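Peer 1: The structure is given below, and queries will be raised subsequently.
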Amino acid sequence: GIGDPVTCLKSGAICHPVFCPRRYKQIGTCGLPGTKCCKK
Amino acid sequence: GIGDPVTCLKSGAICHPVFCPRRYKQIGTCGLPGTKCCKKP
């Protein structure tokens, strides 16, 4: 359900290009192509 | 994404049947309709 940067950041996650960095779980995208919404 | 209760709970979040309570934010669902995967920022 998470597909835009504002929603991602509001959820306490971080937007990153191409992949979530180690430890983080992917919970969605940030809308722009390739971006991942990543929760530590 | 998170769309089932096992994925949700493994990450240390809660599964709530209606809403994320005070201090928690929604990070997905727990599969069943209306359920919310919730975690404190």
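Residue numbering for chain A follows Swiss-Prot, covering 24-63 in order.
Looking at the header, which is where the method is noted, we find X-ray crystallography, 1.4 Å.
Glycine residues also receive a Cβ, built from the backbone N, Cα and C atoms like all the rest.
This is the feature table in Swiss-Prot:
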MUTAGEN   A:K33 to A  Loss of PIP2 binding and loss of liposomal lysis activity. Decrease in fungal cell permeabilization. Impaired antifungal activity
MUTAGEN   A:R45 to A  Loss of PIP2 binding and loss of liposomal lysis activity. Decrease in fungal cell permeabilization. Impaired antifungal activity
MUTAGEN   A:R46 to A  No impact on fungal cell permeabilization. Impaired antifungal activity
MUTAGEN   A:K59 to A  No impact on PIP binding and liposomal lysis activity. Lack of antifungal activity. Lack of fungal cell permeabilization
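On this model, are these features tucked inside or out on the surface, and what's nearby?
Peer 2: In sequence order, no residues are near A:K33 (mutagenesis position), counting only same-chain partners six or more apart with C-beta under 8 A.
For A:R45 (mutagenesis position), no same-chain residue 6+ apart in sequence has a C-beta under 8 angstroms from its C-beta.
Look at A:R46 (mutagenesis position): DSSP puts it in coil.
Shown in sequence order, A:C38, A:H39, A:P40, A:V41, A:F42, A:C43, A:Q49, A:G51, A:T52, A:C53 are the residues of the chain, 6+ apart in sequence, with a C-beta less than 8 angstroms from the C-beta of A:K59 (mutagenesis position).
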Peer 1: With a CB cutoff of 8 A to chain B, go through the mutagenesis positions A:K33, A:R45, A:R46, A:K59 and name the hits, or write none.
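Peer 2: Contact set vs B: A:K33.
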